[PDB]
Amino acid sequence: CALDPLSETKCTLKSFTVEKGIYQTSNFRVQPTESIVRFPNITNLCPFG
Amino acid sequence: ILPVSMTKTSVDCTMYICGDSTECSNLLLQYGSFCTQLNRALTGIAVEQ
Ligand SMILES: *[C@@H]1O[C@H](CO)[C@@H](O)[C@H](O)[C@H]1NC(C)=O
């Protein structure tokens, strides 16, 4: 199935013979990179001292 | 005045249901071919359109 595009088809159609014409196979979903956390500057310091 | 075509719309069933996830999608397989038999439906539409 994963060898290449053509062999994804045959795994969708359950066929070795595949006739002409556009088929959908799968959905490429760009995967994120990392993450972002963003919060105000500290706003305050509890009277620790 | 006559309608002729309606807007071709395909909807990935696998992302819509389980978005951006995996351990969701594993459940989605236990429901069998739903997702794969939907996109067939919405294709048959969008093809004849
Ligand atoms: C946060 O700190 C930066 C430091 O330069 C400052 O420019 C910014 O205005 C600050 N904003 C808030 C909401 O704390």
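Swiss-Prot numbering applies to chain A: residues 291-339, in that order.
Here the Cβ of each residue, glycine as well, is placed from N, Cα and C on the backbone.
Here the residue is the original one, while Swiss-Prot reports the published mutagenesis A:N331 to Q with the comment Reduced viral infectivity. The DSSP secondary structure for A:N331 (mutagenesis position) is coil.
Spatially close to A:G339 (variant position) yet at least six residues away along the chain is no residue at all, judged by Cβ distances under 8 angstroms. Here Swiss-Prot describes A:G339 to D as a natural variant; the accompanying note says: In strain: Omicron/BA.1, Omicron/BA.2, Omicron/BA.2.12.1, Omicron/BA.4, Omicron/BA.5, Omicron/BQ.1.1.
Quoted from Swiss-Prot, the note on natural variant A:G339 to H is: In strain: Omicron/BA.2.75, Omicron/XBB.1.5, Omicron/EG.5.1.
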